[PDB]
Amino acid sequence: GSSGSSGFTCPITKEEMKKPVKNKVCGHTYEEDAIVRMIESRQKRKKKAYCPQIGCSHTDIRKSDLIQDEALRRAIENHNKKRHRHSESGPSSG
Ligand SMILES: [Zn+2]
C-alpha cells in the first residue's frame, strides 16, 4: 500500500490527518474524527463501517478494533515540525 511519499490524507474527510488509527481486522489507517464520525454516521443510517480506503475489499470495521498507531503518529509530527503553514503563534502558555 502506497499513496504519498510524504504526507497523509484521509480518504473520508479528504484532508491532512493528525490522529492515525489502525484497524486490527484489516490494518489500514484513517483519521480519528473520520473513523469516529463515519461509524456514527453509518449506524444512525442502519449501515456498517467498511474499509473507506479506495481499493480495499473488506467491509467489516468495529470501533473496538480501532487503535492509535504510534509509528504513524510520530511520523506525521516529523513533518508538522517543519512549520511551513502558519509560523506565527506566540501563546502565553504552551
Ligand atoms: Zn482495508
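Note that the numbers count up from 1, one per residue, in the order the chain is shown.
Header lists the method as solution NMR.
Cβ coordinates come from backbone N, Cα and C, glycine included.
In the three-state DSSP assignment, the secondary structure recorded for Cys10 (mutagenesis position) is coil. For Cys10 (mutagenesis position), the Cβ neighbour count at a 10 Å cut-off comes to 22, with all displayed protein chains included. Under mutagenesis, Swiss-Prot gives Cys10 to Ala (Swiss-Prot position 169) with this note: Induces a strong decrease in SUMO ligase activity.
The mutagenesis experiment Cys26 to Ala (Swiss-Prot position 185) is recorded by Swiss-Prot, whose note states: Induces a strong decrease in SUMO ligase activity. Less than 8 angstroms from the CB of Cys26 (mutagenesis position) sit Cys51, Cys56, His58, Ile61, each of them six or more residues away in the same chain.
Within 10 Å of the C-beta atom of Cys51 (Zn(2+) binding site) sit 19 other C-beta atoms, taking all shown protein chains into account. The Zn(2+) binding site feature in Swiss-Prot is assigned to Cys26, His28, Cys51, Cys56; the stated evidence is sequence analysis.
The DSSP secondary structure for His28 (mutagenesis position) is coil. Less than 8 angstroms from the CB of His28 (mutagenesis position) sit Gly1, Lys22, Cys51, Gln53, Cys56, each of them six or more residues away in the same chain. Here Swiss-Prot describes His28 to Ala (Swiss-Prot position 187) as a published mutagenesis experiment; the accompanying note says: Induces a strong decrease in SUMO ligase activity.
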Margin query: Taking ligand 1 as the reference and 6 angstroms as the Cβ limit (strictly under), which mutagenesis positions among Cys10, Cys26, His28 are close?
Written below: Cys26, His28
Next item on the list: Excluding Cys26, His28, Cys51, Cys56, please set out which residues of the same chain place their CB within 8 Å of the center of the CB atoms of the Zn(2+) site, keeping sequence order.
Entry: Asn23, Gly27, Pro52, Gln53, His58, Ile61
